[PDB]
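Participant: Please find one structure pasted underneath; my questions will follow.
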Amino acid sequence: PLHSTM
Amino acid sequence: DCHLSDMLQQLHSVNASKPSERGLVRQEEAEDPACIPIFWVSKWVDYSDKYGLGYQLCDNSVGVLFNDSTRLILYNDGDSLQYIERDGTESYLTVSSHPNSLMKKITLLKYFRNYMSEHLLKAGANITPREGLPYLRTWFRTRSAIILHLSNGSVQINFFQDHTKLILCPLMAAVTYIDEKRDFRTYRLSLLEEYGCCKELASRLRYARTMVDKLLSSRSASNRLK
């Protein structure tokens, strides 16, 4: 659900 | 750990001198490209709600800090693995070899690996790491950033709003700053105390000091359980 920059 | 205290001391010296409150800031004089880190987190995915936090280091190695506080690392050779228990006890093995008790976690790591590889940008892609594997000791998020603490003493802080990032390396008493344009610069903290820095870097270094204390507090709490 939460992640670093795509 | 000991590195956290060393880093706190390094940050204190700089912050106490109020580097952005100088007659003429000369930030560029504190630069030292030779202090660029060997390792930093290029990407991460937070699925701590069910399995843990996966991440990739700049050398293409992958890792996962599971919710049970254990870590599994897959080297860039795609086979060598390193497992770290809650204590910190490490064990070396490979995927080829089938350590049955680790097959679930190995499988989970691979899904994390594929996701990061396909959907996320590699931070510091334009940076050539320094010549030489650490694991993610701990991490946490605030309303404005994610804090990552590597087992080699390094502390990385990624800011959500502007995508700027700080990589603090205690051994070389240095800090690498990546701005929103993805430009990067490495500084010796002792030279920043001497020559100063812009208000933005100054603000981030003050916040970093606060984040390092939070890491120490979390460690003191986690110690009470072990």
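All chain B residue numbers match Swiss-Prot; in order, they span 371-502, 508-601.
Method of determination (from the header): X-ray crystallography, 2.0 Å.
The backbone N, Cα and C atoms fix where each Cβ goes, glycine too.
OK, Swiss-Prot features for this one:
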- B:410-488: domain 'POLO box 1' (DOMAIN)
- B:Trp414 to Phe: Abolishes interaction with CDC25C and reduces centrosomal localization (MUTAGEN)
- B:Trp414 to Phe: No effect on centrosomal localization, nor on S-phase progression; when asscociated with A-427. Loss of centrosomal localization and of S-phase progression; when associated with A- 415 and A-427 (MUTAGEN)
- B:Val415 to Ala: Loss of centrosomal localization and of S-phase progression; when associated with A- 414 and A-427 (MUTAGEN)
- B:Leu427 to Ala: No effect on centrosomal localization, nor on S-phase progression; when associated with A-414. Loss of centrosomal localization and of S-phase progression; when associated with A- 414 and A-415 (MUTAGEN)
- B:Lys492 to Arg: Severe mitotic defects leading to prometaphase delay. Increased localization at kinetochores leading to increased levels of phosphorylated BUBR1 (MUTAGEN)
- B:510-592: domain 'POLO box 2' (DOMAIN)
- B:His538 to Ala: In pincer mutant; loss of centrosomal location and decreased interaction with phosphorylated CDC25C and BUB1; when associated with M-540 (MUTAGEN)
- B:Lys540 to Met: In pincer mutant; loss of centrosomal location and decreased interaction with phosphorylated CDC25C and BUB1; when associated with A-538 (MUTAGEN)
Participant: What's the straight-line C-alpha distance in angstrom from B:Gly502 to B:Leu508, 5 residues unmodelled between?
Facilitator: 9
Participant: What is the number of residues in the domain 'POLO box 2' (B:510-592) that are helix, strand and coil, as DSSP sees it?
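Facilitator: Looking at the domain 'POLO box 2' (B:510-592) with DSSP, the answer is 26 helix, 32 strand, 25 coil.
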Participant: Report, in sequence order, every one of the mutagenesis positions (B:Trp414, B:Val415, B:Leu427, B:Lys492, B:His538, B:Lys540) having a CB within less than 8 angstroms of a CB belonging to chain A; if no such residue exists, report 'none'.
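Facilitator: Filtering B:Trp414, B:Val415, B:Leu427, B:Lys492, B:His538, B:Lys540 for a Cβ under 8 Å from chain A leaves B:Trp414, B:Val415, B:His538.
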Participant: I'd like the Cβ neighbour count for B:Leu427 (mutagenesis position), meaning other Cβ atoms within 10 Å of its Cβ, all protein chains included.
Facilitator: 23
Participant: Give the residue from the mutagenesis positions B:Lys492, B:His538, B:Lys540 that has the most other Cβ atoms within 10 Å of its Cβ, counting over every protein chain displayed.
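Facilitator: Going through B:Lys492, B:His538, B:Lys540 one by one, the largest Cβ count within 10 Å is at B:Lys540.
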Participant: Using DSSP and collapsing to three states, where does B:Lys492 (mutagenesis position) fall: helix, strand or coil?
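Facilitator: Note: B:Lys492 (mutagenesis position) is coil by DSSP, not helix or strand.
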Participant: Cβ atoms within 10 Å, counted per site: which of B:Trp414, B:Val415 has the most, among these mutagenesis positions?
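Facilitator: Counting Cβ neighbours within 10 Å, the top one is B:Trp414.
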Participant: Within 10 Å of B:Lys492 (mutagenesis position) by C-alpha distance: pick out those among the mutagenesis positions B:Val415, B:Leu427, B:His538, B:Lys540, and say none if nothing qualifies.
Facilitator: B:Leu427
Participant: Reduced to three states, what secondary structure does DSSP give B:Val415 (mutagenesis position)?
Facilitator: strand
Participant: Do me a favour and check the Cα-Cα span between B:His538 (mutagenesis position) and B:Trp414 (mutagenesis position); whole Å is fine.
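Facilitator: With distance taken Cα to Cα, B:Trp414 (mutagenesis position) is 14 Å from B:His538 (mutagenesis position).
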Participant: List the Cα distance (Å, whole number) between B:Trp414 (mutagenesis position) and B:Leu427 (mutagenesis position).
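Facilitator: It is 9 Å, counting Cα to Cα.
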Participant: What Cα-Cα separation, expressed in whole Å, is found between B:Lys540 (mutagenesis position) and B:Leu427 (mutagenesis position)?
Facilitator: 14
Participant: Between B:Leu427 (mutagenesis position) and B:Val415 (mutagenesis position), what C-alpha distance do you get in Å?
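Facilitator: B:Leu427 (mutagenesis position) and B:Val415 (mutagenesis position) have their Cα atoms 12 Å apart.
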Participant: Does DSSP put B:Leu427 (mutagenesis position) in a helix, in a strand, or in coil?
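Facilitator: For B:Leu427 (mutagenesis position) - judged by DSSP and reduced to three states - the answer is strand.
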